[PDB]
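Notes for the one structure printed next.
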Amino acid sequence: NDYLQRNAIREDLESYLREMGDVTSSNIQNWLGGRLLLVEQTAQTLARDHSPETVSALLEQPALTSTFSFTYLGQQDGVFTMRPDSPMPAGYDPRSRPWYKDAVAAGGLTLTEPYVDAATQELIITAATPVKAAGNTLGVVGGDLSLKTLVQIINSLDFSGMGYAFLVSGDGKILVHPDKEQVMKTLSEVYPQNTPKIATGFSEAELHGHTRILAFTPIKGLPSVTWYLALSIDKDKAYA
Ligand SMILES: CC[C@H](C)[C@H](N)C(=O)O
């Protein structure tokens, strides 16, 4: 009867959303991965040669400057070198920054959560890794990514007009979202009454007057972090 057909329709939809979540998660994994690779390659080059002349020429290579807003080296002694140039706030110390600390704590590649950029003052995410030469940490290489760029990547398609995608941490922190007002809120703040759980399937919740279906897919291949690709789908539209 109705209930079994209700379930048949629901499972069909969940199957479709699962597919979508999978290949969308892979897409963002692979996009982020190319950037992680540049940072890794850059740090490994610097481990062998970090003279001021090499640092300058390296950070100026177009494969970096056309990929990141800024690419930079923060050294163990606090010295900072960045391309391209920017006005910089007084007091700046790269060793105090989230990207530096996250990279050293991970002992290798990392992605920060959004943090307030020192110069542009906007939220950004950074790919970073320590520069290690024979066990000696010389400093950390970082490359900055705009949140705007990331929302574009995971929202390449509009899911038949059913909804959109966002990024969220395992602890429920919204990292990247089409709605700037939702960024760095938690799932619990956005959904105080009936909070979607990250494990391990599908949830309904109410947003802006409408029932949405939320589904979370792990993003693999992100070193040191546990992030999910979330689909947020208008429920009534989806079943139509
Ligand atoms: C100017 C920005 C620097 C390079 C980095 N994104 C930071 O805020 O620490």
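Numbers in chain A come straight from Swiss-Prot, and the residues shown are 30-269, in order.
Every residue, even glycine, has its Cβ placed from backbone N, Cα and C.
The feature L-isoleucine binding site is assigned by Swiss-Prot to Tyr121, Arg126, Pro127, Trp128, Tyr144, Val145, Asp146, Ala147, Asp173, with experimental evidence given as support. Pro127 (L-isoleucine binding site) carries a helical DSSP state (H, G or I).
Sequence-distant contacts (6 or more apart, same chain, Cβ under 8 Å) of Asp173 (L-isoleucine binding site) comprise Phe97, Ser98, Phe99, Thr100, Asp146, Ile153, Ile154, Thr155. Here Swiss-Prot flags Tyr121, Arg126, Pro127, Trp128, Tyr144, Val145, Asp146, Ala147, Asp173 as L-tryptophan binding site, drawing on experimental evidence.
For the recorded site, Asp173 (L-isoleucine binding site), the DSSP three-state label reads strand. Swiss-Prot lists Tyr121, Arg126, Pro127, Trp128, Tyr144, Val145, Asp146, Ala147, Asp173 with the feature L-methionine binding site.
Residues or ranges marked as domain 'Cache' by Swiss-Prot: 36-259.
Quoted from Swiss-Prot, the note attached to the mutagenesis of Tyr101 to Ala states: 260-fold reduction in AI-2 binding affinity. When secondary structure is read from DSSP and collapsed to three states, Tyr101 (mutagenesis position) falls in the strand class.
When Cβ atoms from all protein chains are considered, those within 10 Å of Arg126 (mutagenesis position) total 21, not counting its own. Listed in Swiss-Prot as a mutagenesis experiment, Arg126 to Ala is described as follows: Fails to recognize L-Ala, L-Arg, L-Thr, L-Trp and L-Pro. 290-fold reduction in AI-2 binding affinity.
Quoted from Swiss-Prot for the published mutagenesis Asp146 to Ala: Fails to recognize L-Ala, L-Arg, L-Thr, L-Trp and L-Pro. 240-fold reduction in AI-2 binding affinity. Packing around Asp146 (mutagenesis position) is summarised by its Cβ count: 18 other Cβ atoms lie within 10 angstroms of its Cβ, all protein chains included.
Here the Cβ of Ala147 (mutagenesis position) has 18 other Cβ atoms within 10 Å, regardless of which shown protein chain they belong to. According to Swiss-Prot, the mutagenesis experiment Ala147 to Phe carries the following note: 80-fold reduction in AI-2 binding affinity.
Counting only same-chain residues at least 6 apart in sequence, those with a Cβ under 8 Å from the Cβ of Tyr101 (mutagenesis position) are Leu88, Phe109, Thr110, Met111, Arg112, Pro123, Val170, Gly171, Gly172. Compute the center of the Cβ atoms of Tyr121, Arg126, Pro127, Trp128, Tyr144, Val145, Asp146, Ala147, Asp173, which mark the site for L-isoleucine; besides them, the chain residues with Cβ within 8 Å of that center are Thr141, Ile153, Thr155. For the pair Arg126 (mutagenesis position) and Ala147 (mutagenesis position), the Cα-Cα distance reads 9 Å. With respect to their backbone Cα atoms, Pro127 (L-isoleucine binding site) and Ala147 (mutagenesis position) stand 11 Å from each other.
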